[PDB]
Amino acid sequence: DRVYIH
Amino acid sequence: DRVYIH
Amino acid sequence: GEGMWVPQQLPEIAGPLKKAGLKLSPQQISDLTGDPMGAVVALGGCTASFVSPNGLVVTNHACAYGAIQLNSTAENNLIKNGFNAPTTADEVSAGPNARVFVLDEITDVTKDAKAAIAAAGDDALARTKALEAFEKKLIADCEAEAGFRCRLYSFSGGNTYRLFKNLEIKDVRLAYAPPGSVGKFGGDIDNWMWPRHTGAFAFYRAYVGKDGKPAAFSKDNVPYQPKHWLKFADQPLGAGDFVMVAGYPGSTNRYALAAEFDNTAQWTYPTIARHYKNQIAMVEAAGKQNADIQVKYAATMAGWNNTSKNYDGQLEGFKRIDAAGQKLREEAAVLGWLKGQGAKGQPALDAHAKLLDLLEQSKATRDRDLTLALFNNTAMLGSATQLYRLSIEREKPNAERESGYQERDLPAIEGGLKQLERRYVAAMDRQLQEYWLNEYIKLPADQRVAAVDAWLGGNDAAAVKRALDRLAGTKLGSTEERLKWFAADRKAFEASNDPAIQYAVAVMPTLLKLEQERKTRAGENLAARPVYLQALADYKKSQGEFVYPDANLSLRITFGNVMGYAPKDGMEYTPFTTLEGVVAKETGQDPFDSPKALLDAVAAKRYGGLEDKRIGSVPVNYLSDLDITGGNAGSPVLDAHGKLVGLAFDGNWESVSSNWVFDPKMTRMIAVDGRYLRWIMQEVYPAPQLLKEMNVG
Amino acid sequence: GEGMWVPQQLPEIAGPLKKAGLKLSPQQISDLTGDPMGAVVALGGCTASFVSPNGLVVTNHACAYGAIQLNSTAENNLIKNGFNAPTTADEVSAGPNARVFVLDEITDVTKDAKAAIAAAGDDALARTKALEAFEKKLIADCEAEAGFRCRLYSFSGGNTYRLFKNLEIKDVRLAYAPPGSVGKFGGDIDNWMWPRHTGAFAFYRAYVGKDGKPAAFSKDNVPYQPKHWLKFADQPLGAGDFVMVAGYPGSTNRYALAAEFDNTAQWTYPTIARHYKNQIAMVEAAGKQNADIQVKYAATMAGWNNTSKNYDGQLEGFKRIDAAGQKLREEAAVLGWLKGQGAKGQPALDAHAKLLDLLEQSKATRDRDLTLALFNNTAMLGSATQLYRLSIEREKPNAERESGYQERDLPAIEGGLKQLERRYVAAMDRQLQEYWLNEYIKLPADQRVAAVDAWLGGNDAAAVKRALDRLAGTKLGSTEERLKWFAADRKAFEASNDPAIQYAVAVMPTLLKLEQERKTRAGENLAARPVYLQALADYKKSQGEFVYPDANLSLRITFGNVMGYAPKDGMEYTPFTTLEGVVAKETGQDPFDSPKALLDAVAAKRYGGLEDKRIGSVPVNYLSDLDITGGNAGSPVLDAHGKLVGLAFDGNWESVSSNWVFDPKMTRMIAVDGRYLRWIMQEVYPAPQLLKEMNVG
Ligand SMILES: [Zn+2]
Ligand SMILES: [Zn+2]
Ligand SMILES: [Zn+2]
Ligand SMILES: [Zn+2]
């Protein structure tokens, strides 16, 4: 899922 | 492989 | 699309053929000894075709595997290395039992066969005997011209009978096989699967005597000069293009009672697959320590693997489409329909009830029958039972001898005893006897055979060990002992101290009784099957469905177009594979270990003038919606002008269950493109002499 | 195709946009506060968009997951059941830290940023502090207008700086979430994969005060009235059709040293993936026995899962395209080109060497730095350390307080402490502390930290247990105690007997020194990074490649067309999935357990006026060649006329490695079709009131 990682 | 069985 | 059409059905499929793209006239295709249909030959279990005026014949690698294996040893393994005869005098014998059957004539004899059946009255055994006598007599008349073998075929449950007459070529020689890493690329992992990247081809040459007549092998024999042979396509085959196949599909079960389906799905397929897997595992372990066992057992192992995987595929396919549910539901619908015609639908309901009772009778002894059959199929027991039975039959006049034991059968029996040399190792066979005895003693009391219980003297590991030790004494392990007994008489068998032979004499009466039981049961089927199957066909027609008979090893035509299939939402399989796909699967380990010349040719894009522009490479295998089954391996795929575009060799995973319930969306043939044959024979394992001979060098 | 183009690059892409099929003018798109671009909002880490004049905002389910989880309990589990507010007054708060940022203005500040940096002189630490001081003053000036938040972005290694100003909406409420079995159909099994069948959407509503100015949650707030909102397409999206996305991609590293890539591939990704999987397994096991742990840790588990699968995907992709090899060869080519410009190339060569030495410096302590940071990020230690740091920072004048700890950050800090209430169970957090202590003890001597060694007082399981037992006496487990500490002064921290606080006080001087070291390295980076990166861009340009900055959380545009991809020879993925594909994956068990209304509607072919005749069904997800990354989840997908046809939500497996090396052939966006949103909200989890408000009911 293309949510922001950190 | 479409050889005859038996 | 659907259908394994007999050639007498060409008027019905003439419109559909033209619509699909055929550009030849149907009259041209109707000429079964003409161009190109006359180029198509039967191998007995596979199909092939002539591709030169000097008797060159192309088929699949898996169809020639047996011949290749016979000519292989651990130190010179043609399976692994390939084979190439620079000249015809370099060609090696494919084995004494290898054949090429060239169609000569077909005849309807339906009316005569049903009379002869009717004349035996309300006696089931007597009915089988009468059909047998009629067949033997008919074949004897037809085979009076020397060089021909005839066969009687029953279509649609006995509604039609036809006699085929074939020129029987009996000196077949291997001319070319590609290395096994090409001919069987992907091995058992890719078998029954797409995407496929397999060079599934090989060539034989047919020979006759100097006088033109067939003859067994002889350096005096010359190449046969077929009247017709195929030509390779000059137009490139693409997605959507018309293709057709003519060949010898063996068996389908699309007309079948639901209970016949259920027995096959819940018992036959899983039981056989299990047993084949156990034997594979044994022979696999032994062959890892013993190259002689590995090469000698290779063809047997290819069969076990192919059949077991096919069966796993059929079972998974049944779950996927709810086959049990479909068979149940269409049975209700047919029986509903028959009752709804009251008076006129009563014969079929009676038949259905009879056929159903016959099934249950087979079912009672299924375990006994299969276990005994496969036990007696191990090499020394098979030989001894076969040879003893022959001595028994030779005492009778030839017309009364059981089929398979008549004079016309002697060449094949003798040939098999010689071929067994290249396929038998005592230490391996002992393990197979062990396996089967262990399975026999697992059987319950009611599934036992008295004669075998006695010969064995107990039901424990000690009796088995003793049985094996006794059988190890046989001298049938050499080709010369086997051929000695091929000639001997019954009395000599009855006097013998060879323990394989003593086994056979001990059990033979039981086997003869089982055989009568089976012929009696078949005589009853013969009353009832034709009636009910005629009704399934009437029902099908009334529902506007395609009507053609189940496969029975006779010549059929199937047709359609090059196309992929969608196994899952969100994806599609494309119609072609390409060279680059072969190399992407490379691991350097069997079965994904292509020859270096292949890996190099692909890297350097050496496409040899065979590239198809629309896919940007040389195509390897392709999919189409033709309807083939076991026996069609090796059939030529022809384009709209009758030119060779490939060889049929497999089915995709989801297709195999169509043997029982045809699924159009997931039923495809896998063929090897004629351009990949050519490409291999230019750039990988060269055979410029064969290319020249086929006008493509 | 490739590129995360900044808005100022519109003239350069106007031609390409028109060619790919855009029918609006490029001027219409270049108005970032007009129609339709002014409808697109940032959520912090995701994108979203207004879709009604009454403040309705659509984004992905995974973007709203935190909000849904904050409103769920073991007994009333909205993640499982969905949420639907029949009227705007039934909407629940998304939590105090939820935000909608509405773009107001962008200003280039490159020249001033760079002047401030140069005025610092030769000292690296002072250089970082100059930039921080510059940013803080710029932001304070910008945020003087109440209701706005501003952000300074650095592009292309520090070659350009832009200031964004956004209206900051602070009262965000959950309006609709479909059930989890739709919103996250396929869970972690389908995550990062195609074929995909996921209804990845949810709705918020933005609220402001009665004066129209942003305010925190309050029952007197009313819906925001956006200047622009999107409309649903009235034309069916099909294969080949033009699409574009606007959103806020967070991070890419396509401009990177080979050695940076190497460290990430060989250490950073595998290390983090391993730690995340270890923690997933503990929490999974604990949640199977305790439904409160299960719901309270669901959002945390969702990120650990997503991130660790993404990292696995990258490592596999690197191996697929030989990324190490590409990075090495490219770098050698750039260093070659620089050497060949003599004098003129020297400064980029020197900068390269300085960047490489800085990477080695950070490498020397990586195990320590990571382990300490993740240890300190468990709930009670993270709270203690954050709050104790805030107490230190509050003794300074605001303009000198560390960013994250100024007055403008207080709302977020406070909110975080309240949200934690719904994300913390002591018995679970204790297992997480234990995991991190165990990892800490495996560090070698030279990567240990005196203060933690001392506090631990031992190096074995018994010491670990005694620290855990000590920490368990903390009172930070309640929201009221955390808020008490939020307001308290430094001396009160330093006096406490709360053992979590005591840990924070003991380790704080060490965290502050590690921080100074990081700011120092960062100041040397400020000097070297712009010079090398400008050289990489100049070289890319001379090779004719696309030049655009790596992602950095600011607004970008990407555009292309609906298309599938080919993952291997013999197969293709099609551009769409369908309703029937959703049902085909049903198992009745999580994550493949669709609502029974979905299964019923599909079986009954209730398509709701939304079928695309060309695929025979209602489309579910689709593939396209747009260039997106983390942060773009939730972004609206627009057609040729600027109408909504979907939301961006994922990438296919092979795409994730494009974060480092772009591969055009297998980089695709996965989006959820606008028609599937509408379908679910008609036939499965109805929200007629929302469909009406968006003029599609
Ligand atoms: Zn033509
Ligand atoms: Zn002898
Ligand atoms: Zn207190
Ligand atoms: Zn238009």
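Residue numbering for chain C follows Swiss-Prot; the residues present correspond to positions 25-721, in that order.
For all residues, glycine too, the Cβ spot is worked out from N, Cα and C.
Listed in Swiss-Prot for this protein:
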MUTAGEN   C:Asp195 to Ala  Decreased enzymatic activity to 23 percent relative to wild-type
MUTAGEN   C:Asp214 to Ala  Decreased enzymatic activity to 1.5 percent relative to wild-type
MUTAGEN   C:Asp214 to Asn  Decreased enzymatic activity to 3.0 percent relative to wild-type
MUTAGEN   C:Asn215 to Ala  Loss of enzymatic activity
MUTAGEN   C:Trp216 to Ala  Loss of enzymatic activity
MUTAGEN   C:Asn330 to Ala  Loss of enzymatic activity
MUTAGEN   C:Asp522 to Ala  Decreased enzymatic activity to 32 percent relative to wild-type
MUTAGEN   C:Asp522 to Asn  Decreased enzymatic activity to 16 percent relative to wild-type
MUTAGEN   C:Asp574 to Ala  Decreased enzymatic activity to 83 percent relative to wild-type
MUTAGEN   C:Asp574 to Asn  Decreased enzymatic activity to 21 percent relative to wild-type
MUTAGEN   C:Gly675 to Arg  Acquires the enzymatic activity for synthetic substrates with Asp/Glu at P1 position
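Positions of Swiss-Prot features highlighted on the structure.
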{"residue": "C:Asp195", "record": "mutagenesis position", "Cβ contacts under 8 Å, 6 or more apart": "C:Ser117, C:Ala230, C:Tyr231, C:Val232, C:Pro238, C:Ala239, C:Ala240, C:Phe241, C:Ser242, C:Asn245"}
{"residue": "C:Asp214", "record": "mutagenesis position", "Cβ contacts under 8 Å, 6 or more apart": "C:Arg220, C:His221, C:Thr222, C:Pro615"}
{"residue": "C:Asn215", "record": "mutagenesis position", "Cβ contacts under 8 Å, 6 or more apart": "C:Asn329, C:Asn330, C:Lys333, C:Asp674"}
{"residue": "C:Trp216", "record": "mutagenesis position", "Cβ contacts under 8 Å, 6 or more apart": "C:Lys333, C:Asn334, C:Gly337, C:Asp674, C:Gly675, C:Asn676, C:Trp677, C:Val680"}
{"residue": "C:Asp522", "record": "mutagenesis position", "Cβ contacts under 8 Å, 6 or more apart": "C:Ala408, C:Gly497, C:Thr498, C:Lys499, C:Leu500, C:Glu505"}
{"residue": "C:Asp574", "record": "mutagenesis position", "Cβ contacts under 8 Å, 6 or more apart": "C:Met28, C:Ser180, C:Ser275, C:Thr276, C:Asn277, C:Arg278, C:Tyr279"}
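Among the mutagenesis positions C:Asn330, C:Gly675, the residue whose Cβ has the fewest other Cβ atoms within 10 Å is C:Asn330.
In sequence order, C:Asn215 are the mutagenesis positions among C:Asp214, C:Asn215, C:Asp522, C:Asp574 whose C-beta falls under 8 Å from a C-beta of chain B. In the three-state DSSP assignment, the secondary structure recorded for C:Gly675 (mutagenesis position) is strand. In this structure, C:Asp195 (mutagenesis position) is part of a beta strand by DSSP.
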